[PDB]
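Student: Okay, here's the structure, questions in a sec.
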Amino acid sequence: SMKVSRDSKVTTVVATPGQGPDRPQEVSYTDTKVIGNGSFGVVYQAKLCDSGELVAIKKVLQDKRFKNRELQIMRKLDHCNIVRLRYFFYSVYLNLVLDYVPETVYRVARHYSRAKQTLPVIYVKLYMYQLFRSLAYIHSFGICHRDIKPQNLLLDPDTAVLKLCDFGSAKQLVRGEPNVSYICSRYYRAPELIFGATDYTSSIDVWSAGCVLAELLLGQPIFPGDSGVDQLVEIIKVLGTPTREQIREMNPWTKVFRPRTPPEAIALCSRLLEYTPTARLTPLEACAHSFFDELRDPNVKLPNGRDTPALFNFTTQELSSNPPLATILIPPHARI
Ligand SMILES: COc1ccc(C2=NNC(=O)/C2=N/Nc2ccc(Cl)cc2)cc1OC
């Protein structure tokens, strides 16, 4: 139940806070507009009446038979690199009231691509590092996103802040439980998914992140193809034919990129984009990679003088996979 009034058309809903105790809130918003569509449902941009603050409203069809998995997952998440679930309410449709983020890596990468240019490496570092942090965080709960792609990576152009969104495919992966191989989008799918594996791990997200990194470096997807076969061919052309052992596990890099591509960017890709799922860097190990060393420099600034967003406020939860990595991850200047 919602109420409509005119101050300008105003919608007043009684919504449940995304986190904390269930204390219903009256939320009034106006100036709604569609910012995105998809198979899930629609995404709107709305303005909160009282604060003038912009929010995004993701509205999806609600199955009465079960609780929404995306909602349940998002209610438990609290990270600087994950879009925040402020409130949720019903219309049946589930409406997720999230923080509003102006851009996506997809649109940004496309602006550059169309202009035959490349995103400055400083932004590639900042975006990728933040993506790996969000993954280290979700994976620490055993949650695999399963659909990492530029359209699911939100970004604030001015603050250089990246936020992971779209938890509609996300799932807690439990050893011994099979999972569907038909998740994950064309050009971002790990080879084990292409091969039809149901015993895959969270490392599928690392492969997808490597595809995004390579795409930001190249200006186009690194493994295109409209079919699995075409995708595998593109993969084989770079990684070489997988060995019999590599197939069982799944169940020239320097020449790939433009001349002045930093060697550390290339090395990072080669460690993300590996056939053997267990051989891939974990997100936290990716964060600690030397390609991100510039971000740990005490004098680093955004091109426009502004400060970099928060990068070292790691929690114990976040570091749980490998606590000693805090040694690299938290630079001396961040330890006061
Ligand atoms: C489900 O897909 C989502 C899409 C957008 C957002 C989103 N949250 N907060 C925002 O600001 C969002 N913005 N989305 C968006 C979409 C398109 C453009 Cl071009 C810009 C922003 C969140 C989603 O999942 C929860």
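Numbers in chain A come straight from Swiss-Prot, and the residues shown are 25-31, 35-118, 126-285, 300-384, in order.
Note that Cβ sites are derived from N, Cα and C of the backbone, with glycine treated the same way.
Feature table excerpt (Swiss-Prot):
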type	residues	note
BINDING	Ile62, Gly63, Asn64, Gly65, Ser66, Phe67, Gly68, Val69, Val70, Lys85	ATP binding site
MUTAGEN	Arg96 to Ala	Prevents the phosphorylation of phosphate-primed glycogen synthase
MUTAGEN	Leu128 to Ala	Abolishes activity toward AXIN1
ACT_SITE	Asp181	active site, proton acceptor
Student: Given a gap of 7 unmodelled residues from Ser118 to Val126, what is the distance between their Cα atoms, rounded to a whole number of Å?
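Tutor: Between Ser118 and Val126, the Cα atoms are separated by 6 Å.
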Student: Does any of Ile62, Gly68, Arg96, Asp181 have a Cβ within less than 6 Å of an atom of ligand 1? These are the recorded positions; tell me which, or none.
Tutor: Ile62
Student: Let me make sure I understand the structure: which of the recorded positions listed (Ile62, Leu128) has the fewest other Cβ atoms within 10 A of its Cβ?
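Tutor: Comparing Cβ neighbours within 10 Å for the recorded positions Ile62, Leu128, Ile62 has the fewest.
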Student: Express as a whole number of angstrom the distance that separates the Cα of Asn285 and the Cα of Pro300 across the 14-residue gap.
Tutor: 25
Student: Cβ atoms within 10 Å, counted per site: which of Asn64, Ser66, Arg96 has the most, among these recorded positions?
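Tutor: It comes out as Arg96.
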Student: Please give the greatest C-alpha separation between any two of the ATP-binding residues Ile62, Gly63, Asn64, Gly65, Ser66, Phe67, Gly68, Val69, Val70, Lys85, in angstrom, as a whole number.
Tutor: 14
Student: Which of the recorded positions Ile62, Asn64, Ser66, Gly68, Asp181 has its Cα nearest to the Cα of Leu128 (mutagenesis position)?
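Tutor: Given the candidates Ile62, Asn64, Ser66, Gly68, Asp181, the nearest one is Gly68.
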Student: Going along the chain, which residues six or more apart from the residue listed as 'active site, proton acceptor' have their CB under 8 A from its CB?
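Tutor: The residue listed as 'active site, proton acceptor' has long-range Cβ partners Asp200, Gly202, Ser203, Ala204, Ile217, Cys218, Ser219, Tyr222, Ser242.
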Student: Quick check on the gap: how many Å separate the Cα of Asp31 from the Cα of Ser35, given the 3 unmodelled residues in between?
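Tutor: With 3 residues missing, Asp31 and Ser35 have Cα atoms 5 Å apart.
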Student: Name the secondary structure element type, per DSSP in three states, that contains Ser66 (ATP binding site).
Tutor: coil
